Protein chains: 4
Amino acid sequence: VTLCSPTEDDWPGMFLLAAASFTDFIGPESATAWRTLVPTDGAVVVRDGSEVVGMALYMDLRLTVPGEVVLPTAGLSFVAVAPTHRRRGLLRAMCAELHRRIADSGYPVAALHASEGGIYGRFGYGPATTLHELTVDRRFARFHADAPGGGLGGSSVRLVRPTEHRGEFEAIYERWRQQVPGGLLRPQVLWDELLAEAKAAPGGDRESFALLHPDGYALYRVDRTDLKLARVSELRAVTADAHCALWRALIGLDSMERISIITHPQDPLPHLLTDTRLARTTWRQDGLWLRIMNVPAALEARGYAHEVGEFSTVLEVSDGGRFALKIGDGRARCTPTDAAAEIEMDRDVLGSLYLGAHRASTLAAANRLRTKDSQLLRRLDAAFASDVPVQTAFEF
Amino acid sequence: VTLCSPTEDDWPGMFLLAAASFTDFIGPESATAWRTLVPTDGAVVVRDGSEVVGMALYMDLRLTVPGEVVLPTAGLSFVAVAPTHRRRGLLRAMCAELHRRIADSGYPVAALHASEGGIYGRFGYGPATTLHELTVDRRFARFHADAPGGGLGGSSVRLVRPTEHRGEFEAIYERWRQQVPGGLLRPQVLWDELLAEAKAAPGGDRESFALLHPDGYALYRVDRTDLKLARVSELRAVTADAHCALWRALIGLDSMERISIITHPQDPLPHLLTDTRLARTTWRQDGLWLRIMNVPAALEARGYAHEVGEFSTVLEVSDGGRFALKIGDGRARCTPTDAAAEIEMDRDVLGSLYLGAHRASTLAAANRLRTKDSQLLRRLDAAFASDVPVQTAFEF
Amino acid sequence: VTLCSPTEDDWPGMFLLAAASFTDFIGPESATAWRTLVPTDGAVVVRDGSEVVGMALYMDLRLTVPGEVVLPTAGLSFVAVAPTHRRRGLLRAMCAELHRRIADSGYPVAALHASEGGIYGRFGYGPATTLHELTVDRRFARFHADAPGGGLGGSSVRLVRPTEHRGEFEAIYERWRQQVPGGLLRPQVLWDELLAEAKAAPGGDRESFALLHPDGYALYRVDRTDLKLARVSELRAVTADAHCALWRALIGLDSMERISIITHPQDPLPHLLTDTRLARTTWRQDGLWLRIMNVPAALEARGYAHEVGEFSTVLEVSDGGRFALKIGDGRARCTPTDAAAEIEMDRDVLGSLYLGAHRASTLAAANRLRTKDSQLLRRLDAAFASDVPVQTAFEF
Amino acid sequence: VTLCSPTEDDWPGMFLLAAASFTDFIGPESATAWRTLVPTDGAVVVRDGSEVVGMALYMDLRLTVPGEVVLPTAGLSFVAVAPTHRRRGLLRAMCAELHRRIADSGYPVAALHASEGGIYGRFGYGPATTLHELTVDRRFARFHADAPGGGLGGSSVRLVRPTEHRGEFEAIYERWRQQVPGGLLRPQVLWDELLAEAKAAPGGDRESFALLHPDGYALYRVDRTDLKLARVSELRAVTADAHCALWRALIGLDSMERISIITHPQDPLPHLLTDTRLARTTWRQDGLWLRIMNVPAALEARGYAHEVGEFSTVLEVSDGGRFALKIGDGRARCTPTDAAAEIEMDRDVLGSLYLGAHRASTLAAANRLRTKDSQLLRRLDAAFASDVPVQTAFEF
Ligand SMILES: O=C(C[n+]1ccn2cccc2c1-c1ccc(F)cc1)c1ccc(F)cc1
Ligand SMILES: O=C(C[n+]1ccn2cccc2c1-c1ccc(F)cc1)c1ccc(F)cc1
Ligand SMILES: O=C(C[n+]1ccn2cccc2c1-c1ccc(F)cc1)c1ccc(F)cc1
Ligand SMILES: O=C(C[n+]1ccn2cccc2c1-c1ccc(F)cc1)c1ccc(F)cc1
């Protein structure tokens, strides 16, 4: 078993392992499009002696972080060990080689979506965003008197074919992803992919429809089996007006009993209704995972809450360096020190704080984050918090 | 139909309406104990002409709010209109009379638990705490290396009969409720009630067991039907050590597949495990609802985040007054003004901000909270936030 | 209603009855391939007066029996009476004609798979093999210290496309079926059929994958609806090493919760795991049914346990002859006699003993098998037992 | 943590651990009856420093083995570690002490029923009997022409109150348990227990009824929730006539859709019906587990198949001795040797062969049983087989 960069010869064997490893795999033509986002030397395979028994790669991504700052981000994906080669340390070996290449290429952060929740903590990945499923029983749903877009006249939302308004969805998504922590740039090939899956599959998913507002869209389809359930695959709104208007149109699907959506914990939808309970949380899971590749580079790059006053401390990342951390005026300076640490945490914990999804207080309570000063806990909580709520762009 | 304070003669008719209205009603002897928490003139009934077709009451409660401050709180409960007298405005009439008595008695706040989520917003109640059900698949659950109480030697947790350690549960609960926003004083009669329900019911619930630590306890029982599920009815821990230790003992129930608990969104349990996902959120609902009876009294009484700098604004509560609000040094001054409002909200929205469970940003996004200054939104968010996470004491 | 051999004209009407009668019917092109295994005069139809209201046929098969002996076997199949012509004795008539042709052609045995368990006993068919479904919860599955192929180095199992290793599957299956009681020769057209069904169906079954060892293979696919379940459609191993190795690879499908397989009661898989219970029996049914067409020919043809000592008796088959049966040195001589019978049984009971799947003791307990000597019961039990466990080849 | 024999003071603390550990626990009065079967020094507890955090005991039992031989048997039971004291090696310590006392007392075998299937292999226990649940859809069930007790006249089965025919059930059970491998003597206190559970529980199980034949009985009750299902809790028949007659009466419960029973793999019921499939196997699990305490004593004590001819070999039990094993004339001699081993197996594997439930062939296939001679495998298979099928007496 040797570890090396795949040649053209290796990709058919990688697609075989992919088909056997991943239940959501479409096939070679779709995989060949995703391939365009993998840089030269962004992929490792393990051959036996002969066929591919291990693979991993990263894609070049652009991640928005608090302060509307966009970081070049190594998006780890397509990771698979053959069922014939478990417990052979092939994951540990492939992750080590990719982290070396990612670090040497000058990415400040790596990111992934996790298939299981127990694999990636030990490689320094922390869960950094939270997914909420909301299911609305739309038969009882009335909008509050205070809810926007209640006034008379015409609706600003149109029902449209997704495929005929690509440009408008692209423009809205582009505005969205530059303003929101968790935001990813979506390149042409992933819009090609998204609109191909909006079309009806023979004995698969149904036709997708779009609701289009000047400042927002929602793609939705009726579920395969439950014909009384509408699944919102994507809702992107730049203004509160856009968000309320699209939910007025979705609650107006009078043939449906339930509207379901994967959203974020701070989604204001519950507050648009006279009965907050009608928007039930049916499901909740980690979204994006972060590995901080370079601590000073990452901590300096994001914005911090202007509210908390200037403060200084010493952060120790376990096997990741000790740093003098000065936060003030929503900026951070992070410099090498050998001064006694006031805060210790593993690198995964740092990933989990980085986008504001987790409070330092909560991780301290679980002893993932050690400190003898609770005034310092309060200050980190307040500083790392995000004014714009953190969201999840698309799975990769 | 007349509205008046019940006489001794009226209570048997109130117990009848209770039995028909509430599915969790035990009977007269249990109701007579709860009665001891209702003050003179704390109850209204509506008679037809003859029998009781409407009732409502409040109990004298002590609610802990951010800053470890304890407020006298009118706990609204036992509210019921006969099925024969719907849509007759009997709720509106009974709530109006109780709010008059509550206000004139000098309670700064009223609270309730809601049977439906759509009734109480219009009477000025806002949902102020959030309940999370976590279900742990304990067969996969391993504690993190960082998790407290991993070291060798003996366990500090004991398995005990609940009924033999009343005093220890009382002491721990008393410490807990003085330190935690949402905390209620539990009087003797509600401990009498709690331990009566820890005993096995013929063809009802099973024997309850306790795990006891110097600084925490957990009451639990196996479910009636699912003999592989343990339901934690109550877990109260004062220190992180206590909380981790009790979860070590609960994960040690090796005959169970699942441990379920109603907890709060900031519960650190997910972070004690190598796999955060093993602690799935199965259910999420509003807990305690607040009506701010007196705005200046309530806003002045709680503590605020020391982190945010001194700032001033004008809050307008819809049909509730306009106030000059100055927050600095974790204290507030709230005084009458006729100056132009910078923030408007209905009284229910204020209830929802009061314990820190909801961000002003989120309610602004739903237009429940109007302001033309987003720097002011950020400052309110930061000021009203609680350093100790808000929790739910007991249902009433 | 007349009974006769179909002409070319009749097959479209037979395919119509097939489509209406059998839920697993693919269509004419697939049926035309199976047709190649039906000899001249191996099919009967019943016409009304006009259209086909009844059909039955046998295929030329080669069945392995204990002692690695291969018998020419009439495989009864494609049996159907129109829903318009029930209770008209059309099955009794068609079975009578086919048994006449099968007997006159010189087949010692007939076999079938039964749609219902209550039809074929009365025509002399006995259930002769047993199917067990095992479902492994592979998340808990650890192999025993004693289990083969635990040692270091590389795996001998490869993950492959089924369609690219036809020759290797053919060779392994050929070795398997010559060594195992219940084994059937699989001709070219049934391998053509098997690999056509390994490909993904639009809105049907998913891609099939193969695990290939020098001495064994497993074909498997993820279930249509349960994406956490892998269905092993076929596992054929010649050595214990092959069998353990393939189960190591299947337990290594780390995206699956459950592996299901239709196997036989003596499958050693439970014993490869530290927890035998993890391999739960979810389902158990009769497999192959046998009708002994010629008693002396069949009894003489199979091998017997060398362990039991030489013994003699007189077997009476009800309306099937009386025979002097001498068993010794793992061989039998079976000759006409009019001597008093020591054992009586119907012909179906004999079919059920023939491959060793059922103990004579058990059938005696149900009085399907009469004898006044229990020493003789013990001797038959021991003699008819098979050293290699009896298995089921493929459905037909 | 110290290990010692409990005093009278310790039993209330043991009942507490029992209530918390075992979901089927009735209470002190029932436990005090079972206690009468525990000999002096048959129980160990582990105290912390104070309360009971560990317990285990054995009961004096009489186990019937092949050849109708009755062995004094240590029945291990009531084993529990507190949830506060897992992974402290308390089970390993308690099992070690009990095995010492059991061995020194002169029991040739120990037995238990396992709560999980993965705990007891490592302490030398092998699963030695198999439980089958059969569910009969009795609406389709017709008895075969060959089935006993079909003839005219009166039924020999009576429907009776269990409590009024204790003596008749006792006599039948006594005959049953002396003739059947797996049979246990049931003392007075366990008949007291059995008839107490035949009475209807307020909001628990329903009235139990008995079917009584001179040579057999069946206790049954309708299920709590499924009022169309009858659960046969116990069926004990000495003759085939008794067994068929009781099944005629059970199929005659014309208000029921389904009859369910926990029986053994060789139960002849399927063969009494025209449709064998109507008796579906819904569930299958290990019953009794055996630890051979003394190999020569146990191997010499049971009978062997008279059919197989005299043969000699050398058995090595892993860390349990090497023995010259001579089997002939259904008897065994087992003597110390240092001659090269021809068969190796762990002590648990031996337990699994001992009552005839598992074939040596099957365990050899899983490499739980090593031998270079397959003629020797065939001979062990044949020798250890039981003429009377192995059954499970009662859980303990
Ligand atoms: O992202 C993928 C994985 N992938 C590959 C092929 N695919 C077909 C249908 C879908 C996929 C997916 C997929 C990904 C995320 C998701 F949420 C759903 C599907 C990829 C990356 C680099 C490559 F070179 C090739 C593929
Ligand atoms: O709180 C109650 C209602 N109540 C009354 C009787 N009860 C019997 C069993 C339970 C109750 C409950 C109950 C409350 C909350 C809960 F979560 C469960 C039960 C009350 C208040 C003032 C009174 F004068 C009489 C009763
Ligand atoms: O065996 C068949 C029946 N048959 C016919 C057509 N088919 C299409 C798909 C499948 C079939 C099956 C089938 C059989 C067994 C099974 F397990 C699944 C399918 C046959 C025999 C002789 C003929 F002349 C024509 C057909
Ligand atoms: O066997 C028991 C366990 N036990 C104890 C108490 N119990 C109440 C109801 C049932 C029990 C059971 C029980 C056992 C097996 C079963 F299948 C169901 C219940 C025992 C042995 C020695 C003792 F000193 C005390 C108890």
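Numbering, chain A: per Swiss-Prot, residues 3-51, 56-402 in sequence.
Method on record in the header is X-ray crystallography, 2.5 Å.
Cβ coordinates come from backbone N, Cα and C, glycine included.
Annotation source Swiss-Prot lists active site, proton donor at A:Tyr126, citing a curator's inference. Cβ-based neighbour count (10 Å, all protein chains) for A:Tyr126 (mutagenesis position) stands at 24.
For A:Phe402, the entry in Swiss-Prot reads active site, proton acceptor. A:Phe402 (active site, proton acceptor): 18 other CB atoms within 10 A of its CB, across all protein chains.
When secondary structure is read from DSSP and collapsed to three states, A:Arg94 (acetyl-CoA binding site) falls in the coil class. Swiss-Prot lists A:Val85, A:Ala86, A:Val87, A:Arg93, A:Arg94, A:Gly95, A:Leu96, A:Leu97, A:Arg98, A:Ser121, A:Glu122 with the feature acetyl-CoA binding site, giving experimental evidence as the kind of evidence.
Quoted from Swiss-Prot, the note attached to the mutagenesis of A:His119 to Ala states: Decreases catalytic activity on AG substrates, leads to a change in the number of acetylated sites. Listed in sequence order, A:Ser83, A:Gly293, A:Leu294, A:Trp295, A:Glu401, A:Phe402 are the same-chain residues six or more apart from A:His119 (mutagenesis position) with CB atoms under 8 A from its CB. In the three-state DSSP classification, A:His119 (mutagenesis position) falls within a strand.
Per Swiss-Prot, mutagenesis A:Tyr126 to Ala is noted as: Abolishes catalytic activity on AG substrates. Abolishes catalytic activity on HupB.
One entry in Swiss-Prot concerns the mutagenesis experiment A:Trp197 to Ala. Its note says: Abolishes catalytic activity on AG substrates. In sequence order, A:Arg172, A:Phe175, A:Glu176 are the residues of the chain that are 6 or more apart from A:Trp197 (mutagenesis position) and have a CB within less than 8 Å of its CB.
According to DSSP, A:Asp292 (mutagenesis position) is assigned to a strand segment. If you take the C-beta of A:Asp292 (mutagenesis position) and look for same-chain residues 6 or more apart in sequence within under 8 angstroms, you find A:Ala120, A:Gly123, A:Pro133, A:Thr135, A:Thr136, A:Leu137. Here Swiss-Prot notes a mutagenesis experiment, A:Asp292 to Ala, with the remark: Nearly abolishes catalytic activity on AG substrates.
Here Swiss-Prot describes A:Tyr310 to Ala as a published mutagenesis experiment; the accompanying note says: Nearly abolishes catalytic activity on AG substrates. When Cβ atoms from all protein chains are considered, those within 10 Å of A:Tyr310 (mutagenesis position) total 22, not counting its own.
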For A:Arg94 (acetyl-CoA binding site), nearby residues of its own chain (Cβ under 8 Å, 6 or more apart in sequence):
A:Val3, A:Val87
Of all C-alpha pairs drawn from the acetyl-CoA-binding set A:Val85, A:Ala86, A:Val87, A:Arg93, A:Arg94, A:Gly95, A:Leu96, A:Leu97, A:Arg98, A:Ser121, A:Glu122, the farthest apart lie at a distance in Å of 19
For A:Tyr126 (mutagenesis position) and A:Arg98 (acetyl-CoA binding site), what Cα-Cα distance in Å is obtained after rounding to a whole number?
10
When you measure from each Cβ to the nearest atom of ligand 1, which of the binding-site residues A:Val85, A:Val87, A:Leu96 fall under 6 angstroms?
none
Recorded positions, contacting chain B; criterion Cβ under 8 Å; candidates A:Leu96, A:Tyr126, A:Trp197, A:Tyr310
none
Only counting partners 6 or more residues apart, tell me which same-chain residues put their Cβ under 8 Å from the Cβ of A:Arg98 (acetyl-CoA binding site).
none
Assigned conformation of A:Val85 (acetyl-CoA binding site) - DSSP reduced to three states
strand
Look up A:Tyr126 (mutagenesis position) in the DSSP assignment and report helix, strand or coil.
coil
So which one is it: of the binding-site residues A:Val85, A:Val87, A:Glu122, which has the fewest other Cβ atoms within 10 Å?
A:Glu122
Would you kindly give the Cα-Cα distance separating A:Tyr310 (mutagenesis position) and A:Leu96 (acetyl-CoA binding site), rounded to the nearest Å?
39
